[PDB]
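Trainee: So that we are looking at the same thing, I have put the structure below in structure tokens.
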Amino acid sequence: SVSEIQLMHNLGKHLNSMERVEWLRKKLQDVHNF
Amino acid sequence: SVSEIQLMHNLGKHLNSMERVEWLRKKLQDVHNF
Amino acid sequence: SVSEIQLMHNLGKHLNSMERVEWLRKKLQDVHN
């Protein structure tokens, strides 16, 4: 049904969310430093 | 300062985590019809 | 979707080949010296 390009798009968004959440968790001490 | 192989392994872990959620969702959907 | 599982699985297989080839390439470069 859903094209491969749409699954790839949705998977890409989920991957971005994972990566951005973990990035912020790691750099949260640096963000407080300002 | 992180290796290319490491970037690949970290991407692969995220992908594998998403895959396990989908596998479990499918297994539960079958099971709930008993 | 099981077509989502198929995609994810095939992407994981491509990534595993990319890592193996990348590992070999790096072992070749390290010896090129």
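Note that chain B is numbered according to Swiss-Prot, with residues 32-65 shown in order.
Per the header of the entry, the method used was X-ray crystallography, 2.0 Å.
Positions of Cβ are set from backbone N, Cα and C atoms, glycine also.
B:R51 to A appears in Swiss-Prot as a published mutagenesis result, with the remark: Reduced affinity for PTH1R. Here Swiss-Prot describes B:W54 to A as a published mutagenesis experiment; the accompanying note says: Strongly reduced affinity for PTH1R. One entry in Swiss-Prot concerns the mutagenesis experiment B:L55 to A. Its note says: Strongly reduced affinity for PTH1R. Experimental mutagenesis is annotated in Swiss-Prot for B:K58 to A, with the remark: Reduced affinity for PTH1R. Swiss-Prot lists B:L59 to A among its mutagenesis entries, and the accompanying note reads: Strongly reduced affinity for PTH1R.
Buried or exposed, and what's around them? Tell me for each listed feature.
Mentor: The Cβ neighbour count for B:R51 (mutagenesis position), using a 10 Å radius and every protein chain shown, is 12. According to its DSSP assignment, B:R51 (mutagenesis position) is helical.
The C-beta environment of B:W54 (mutagenesis position), restricted to residues of the same chain at least 6 apart in sequence and closer than 8 Å, is empty.
Remark: B:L55 (mutagenesis position) has no non-local neighbours by Cβ distance under 8 Å and separation of at least 6 in sequence.
Counted within 10 Å of its Cβ, the other Cβ atoms near B:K58 (mutagenesis position) come to 10, all protein chains included. Look at B:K58 (mutagenesis position): DSSP puts it in a helix.
If you take the C-beta of B:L59 (mutagenesis position) and look for same-chain residues 6 or more apart in sequence within under 8 angstroms, you find none.
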Trainee: Do you know offhand how many angstrom separate B:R51 (mutagenesis position) and B:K58 (mutagenesis position) by C-alpha?
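Mentor: The separation of the Cα atoms works out to 10 Å.
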Trainee: Applying an 8 Å Cβ threshold (strictly under) against chain C, tell me which of the mutagenesis positions B:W54, B:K58, B:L59 fall inside, in sequence order.
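Mentor: The mutagenesis positions close to chain C are B:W54.
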